[PDB]
Number of protein chains: 2
Amino acid sequence: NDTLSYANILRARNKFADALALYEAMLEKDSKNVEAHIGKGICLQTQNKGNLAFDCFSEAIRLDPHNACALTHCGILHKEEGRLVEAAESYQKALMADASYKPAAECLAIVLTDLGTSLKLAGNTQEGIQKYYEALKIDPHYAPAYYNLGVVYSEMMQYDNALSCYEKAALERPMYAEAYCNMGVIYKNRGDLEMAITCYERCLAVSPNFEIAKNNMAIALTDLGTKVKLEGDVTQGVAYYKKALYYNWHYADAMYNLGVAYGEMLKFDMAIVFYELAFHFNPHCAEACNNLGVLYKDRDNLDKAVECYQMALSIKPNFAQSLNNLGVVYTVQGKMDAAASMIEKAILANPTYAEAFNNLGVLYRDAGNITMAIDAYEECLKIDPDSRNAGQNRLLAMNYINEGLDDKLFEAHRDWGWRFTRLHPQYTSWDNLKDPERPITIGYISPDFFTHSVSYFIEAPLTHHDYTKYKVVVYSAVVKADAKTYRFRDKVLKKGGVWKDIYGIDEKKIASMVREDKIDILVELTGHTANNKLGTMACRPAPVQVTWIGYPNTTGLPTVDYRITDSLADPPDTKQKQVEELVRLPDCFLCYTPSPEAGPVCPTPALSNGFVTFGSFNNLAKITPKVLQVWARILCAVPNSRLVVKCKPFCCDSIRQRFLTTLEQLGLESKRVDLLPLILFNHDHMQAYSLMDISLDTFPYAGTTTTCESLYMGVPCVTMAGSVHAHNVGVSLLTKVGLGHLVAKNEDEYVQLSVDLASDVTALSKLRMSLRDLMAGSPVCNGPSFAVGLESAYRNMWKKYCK
Amino acid sequence: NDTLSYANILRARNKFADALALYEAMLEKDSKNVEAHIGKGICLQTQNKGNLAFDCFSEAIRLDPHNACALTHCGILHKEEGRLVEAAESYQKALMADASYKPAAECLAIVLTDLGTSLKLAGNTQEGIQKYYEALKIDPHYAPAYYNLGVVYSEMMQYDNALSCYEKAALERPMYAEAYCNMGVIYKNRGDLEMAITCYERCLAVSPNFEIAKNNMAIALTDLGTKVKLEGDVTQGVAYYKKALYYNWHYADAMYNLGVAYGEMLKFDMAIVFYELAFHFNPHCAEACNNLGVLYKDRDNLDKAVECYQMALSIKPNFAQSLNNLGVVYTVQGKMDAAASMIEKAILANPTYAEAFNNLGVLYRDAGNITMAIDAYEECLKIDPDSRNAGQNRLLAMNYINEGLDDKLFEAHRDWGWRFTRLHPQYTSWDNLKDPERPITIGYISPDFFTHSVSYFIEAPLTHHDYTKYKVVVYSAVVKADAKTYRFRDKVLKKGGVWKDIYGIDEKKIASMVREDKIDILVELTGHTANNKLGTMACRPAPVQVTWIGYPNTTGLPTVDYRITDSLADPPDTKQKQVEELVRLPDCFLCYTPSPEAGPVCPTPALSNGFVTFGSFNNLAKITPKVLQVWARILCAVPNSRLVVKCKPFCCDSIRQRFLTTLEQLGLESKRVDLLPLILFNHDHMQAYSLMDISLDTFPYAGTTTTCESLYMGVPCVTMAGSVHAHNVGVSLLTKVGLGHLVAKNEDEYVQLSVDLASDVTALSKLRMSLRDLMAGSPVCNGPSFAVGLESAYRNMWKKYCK
């Protein structure tokens, strides 16, 4: 008995060779020793001598058929070769011999699970399920059987059974990472993400390098961060995206969403970096390219923005947003035909993209197609009735061709103001001490303090302003400053005014700023044009609100008290109703300050070139078909005449061709018309007036700055009187320069005046050489008289408010 | 005269065909019209009819040889074909005709610069330079000539001339981006980075898509961020790295340095992400892999850390830091031979890497090579005399083989404490009200509150503590908690103690925490072992400072007042000097709390196996060669005996083989010794005591917890008395269990006692079955008596401090 026990101890100490030799020496003495046969079989198994182990166990079973141990080891040997059926039978025999032999029960549950899996992969799922239940009847603890049951239930969309099976599997084996992973995947599939996250956390606590769980954790965390961001907590969303990038460092979607979140935070450099990284890891992320193009466009890197949009469209050709943004950039670049084609494709891709309709209307307005622009604006308001940009661009466009014949323009503006007031709260009390004989704070607010038409007039008061009585505050919304902006700032400061840069600010806070500065009269210089601050004007921050030159009609805002004009642009008997009270200055409402780059007046080209040249440097939006027909009538009335028209959209060949067609259809030879694009130079723009002899003013929207520049170069400008301020601005200037005999009341006398002026080249030449001195001695250049008049008007308005 | 002028106007209007036809009709009338010849030549040039233009200009020159215009256009035609010499000659002729003809001068400066460039590329740099100076004599404004001059000067390392040339080039052309770029590159090369940055900013303002300037801006910004970080402002450095990543989104070095900066900020998730991204964009960034491995190691992801270090070493095989870190990880993994090889390679790569020497000493200590460990520690102190870890590991290692024979161990500890006090400030005043008969606040501070040897003793007071008089505060520095930590917390809280988790905190702030809690007696349980808080003890936060079990010798800190012991471990006449005052408890200084997993005592294996089994479960560091020789003497003295030794390092085959060699050299058959590695189970570790009959205690470092566990399983433990506490701990336990007849004073009686115990298997078996009851009735398990004794000692110490 000591030898068998010693051999068993040796076997248990992995000293298989000496124990084997002892079992051999015992079997030489007793070939019927079943236990020695079992020990021999086990020791041969450990030497990978399967056949001889099988022989030893077969002989043991022959000696003791009810040896559950020998039958179990025979089943194990059968199992290792994958011959599962005989092994299963052997285990069944072992249980019949000793139903308490736990190792046989456990191994039988294993092999029964393998059998069930084999049938499952063969599509025999239901009988496999029954054998898995048999396994759990044999060993209610074999967790892998629960895992397999959960997988099967998850394949038949029976998620509740799958969860119950995975929960049982995790109970029997707490470190069964795959069960937690599959639970997390199912819970993610059910919409609940916190549970899924918890399951993945359990998986990674059990298996920290299980990649599938890391990837799914990053996905679930990104979805959760997106939800939480949509719920308002953007910072916690960002935290979730960063934690997601911890498990999946290349998850491009988390980078894209970080880009978006940082964009909303105004951390544009990070938004750019993250969007570009998202594109690097996911090149099919056309949204990243689109948003990157947007950020580059707002950084004024238009070429990069174009590249980004072209990439987005090469990935998603129908990506309506990229189409619209590319159209907008081409509009900025002046590629009008490409802009049109892009915007039209965006509209085709999404007929409810209101902003695309607004941009189309803007493009048509710039192209002079006022009617189509209005139609597009009407479609936009049909889609977005609160589209502020569409409404204001609509009003502006209607100002170019709406001749005073009814109360529709006024109605539209008035209604516009009513709606905004019902949608924009304002103040009702002011702490400004009501003293009529004290200093007054004047705010001038405008986005165009650079080389713009408005600047050529606001320069006059800025230069001629009695600072000892009227403290000046400037609210510059300029997008891009320049030498003229700096000159204005220096002029205001050198006297004692206040300059505030307000580009990129809110509106209500600007109204607060106006209140802290105790502005008494706030003067808006923009009206319904781009980047206006009419919302600040709606807040009523100042006790007196004025408009003056940015818009040639009523603002329609009931909160604006007064509009400054004179008795020539708006005669006392004008029938055009306006929301503002008209205050008429005694002289011209305009004071032109010439550019110090105007250069000399040249002699009249007609003396040297032998031809009369009419011209117009107005935008195409002012060149209405009526004006086109009138100019054709003039040029037919003046034998051998030439017309020079310079407009930015003539950079596009299609626009030139269409304009030529229009003219030719009126009987005018295209060879007689020279269409020049914009030349980006103040000096050269002014010198271009040497190319024309007679300026033709536009109607019903006259020139304003263009007429003044024309006159400064000695080019007579024929205008027409009419029923709207925009028409009579030319009347005011020509009359105050002393050319009131050149203001027509209608088209026929306008033709007659143009032919008469063209008929006396000598009178034309003397006028050319006299016009600079005539204007410089006139009120249009009399800065001091204009300043005293404006100052008096301001004082009068203050007095009106005081009572 | 009107026809020529009209043709010139037509040419100026790009109506080249009609003007050409008019010039032809004029030349039919006057073939000598030089101006008509020039106009024809120009119009043919615009149709790319070079040969016919050349004919027209040649005839013009024949008609007017001094026509500077015709000569200039001939030079232009020559220039377009690249036949620069004749063109230059033609321009020289034009200047001789009319030295004021500016277009000829400008074009001549251009062609002279091209000639200079041609000579430069041919290596004829100096004559090219003279022609560039000729160009500047012709046109002092031709900026490209200045640029070329700057390039040439930059090629001859004449940087001041290069800067002057580039500055002149930028003056003549403000939008010459390349000049600013080259200036920035030179300034970067001179060390000044702000100027370079300014130049690149100018370049990108002129050319926002010039890639070279973006890349160089990112480089310069990364260098500047690195400097500023090294200057203390890490946040501004991070801002610079982010701005760098704005211009170069894939600059891997900025990502690596961001990883480092965020690591110093403790934003490890970001440090990981950035280091991995840096590796993605620069796979040769072995430093990123190293630091990523460090972060994964500190996140307990040892397999990933190993992968990262293997990657770093595949990139940089001699990267000493990665070698050291991989060695440390293998030490944690127990791969002792791989750790040794790695640390030795790190030492070979950098012989001044003190930390590598410390880690080598730690490895040798774990391998039991105390002498080599001490040598390595001495080398580390030679390199880093303030290396806290090396000094403490040295003292600990010396405790294993330094037998009390001189005052060197005490001297080393005492000096250690002196130096730290001179390098660690502490407090001198306490607000604790000096009342000897009031409640006392006891702090227990320790990192090992988990399943560790120390826990088996600290459990006793935590269970048996009168909370109504001694408020308990626990400072747990546990790195990884467990069920025993939670059990201790629950036990302390259920009574009214305070539990504070302090893992990962500073030392001085802990001293502040001890002061706010008004701790009266702070008890350190760690001494010079890993992660101790001896620096907190140096701060003297509590009025009374005690050590008790973490270290078997003096701490050497003069700020520690008392060490708790008894009269058996440190007899009253002990000659070992210590900095602490010894307070001897009346009973055993140890109270073992058995594990509730100890299971039953088995019968003595000798009755069933037929062999006597000696054993030892002590670490190899305690198994000194002297002990090895003694055990060999015992086993030779006991015929047919077996030794079982279980130690963790026996997982390494080389350590087993070397140990076997040692034994065999002493005449012991290796077959008689079973070396078992660590089994990671408390139950199975305790049940392993069924494999041995007699425990052999180690010297001069006795077992402590191992001896108690042995006794609880009924295994007698023979110990020896000696001159040091660590030796006499076994004496204390055996005497207090009632086995004082088994405490030897020397090796010969130790052998005699071991043979006598082995000779009576029957007495051995009765002892085995009695030992549990003997100890349970003994003071070692008498929690109440031990608690009253400790409580009395605490009260006495408080009273001593009160006076």
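Chain B residue numbers are taken from Swiss-Prot; in order, the displayed residues are 44-846.
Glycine is no exception: its Cβ is also placed from the backbone N, Cα and C atoms.
Some features that Swiss-Prot has for this protein:
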type: MUTAGEN; residues: B:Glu567 to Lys; note: In spy-15; Abolishes O-fucosyltransferase activity
type: MUTAGEN; residues: B:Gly593 to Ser; note: In spy-3; induces a constitutive induction of GA signal. Abolishes O-fucosyltransferase activity
type: MUTAGEN; residues: B:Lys665 to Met; note: In spy-19; Abolishes O-fucosyltransferase activity
type: MUTAGEN; residues: B:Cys845 to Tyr; note: In spy-5; induces a constitutive induction of GA signal
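Recorded features from Swiss-Prot, shown on the structure.
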{"residue": "B:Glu567", "record": "mutagenesis position", "CB count, 10 Å": "26"}
{"residue": "B:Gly593", "record": "mutagenesis position", "CB count, 10 Å": "22"}
{"residue": "B:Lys665", "record": "mutagenesis position", "CB count, 10 Å": "22"}
{"residue": "B:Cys845", "record": "mutagenesis position", "CB count, 10 Å": "14"}
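In the three-state DSSP scheme, B:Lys665 (mutagenesis position) falls into the helix class. In the three-state DSSP scheme, B:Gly593 (mutagenesis position) falls into the coil class. Between B:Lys665 (mutagenesis position) and B:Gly593 (mutagenesis position), the C-alpha separation comes to 16 Å. Calculated from their C-alpha atoms, the gap between B:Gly593 (mutagenesis position) and B:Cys845 (mutagenesis position) amounts to 27 Å.
A distance of 21 Å separates the Cα atom of B:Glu567 (mutagenesis position) from that of B:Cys845 (mutagenesis position). In three-state terms derived from DSSP, B:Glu567 (mutagenesis position) belongs to an extended strand segment.
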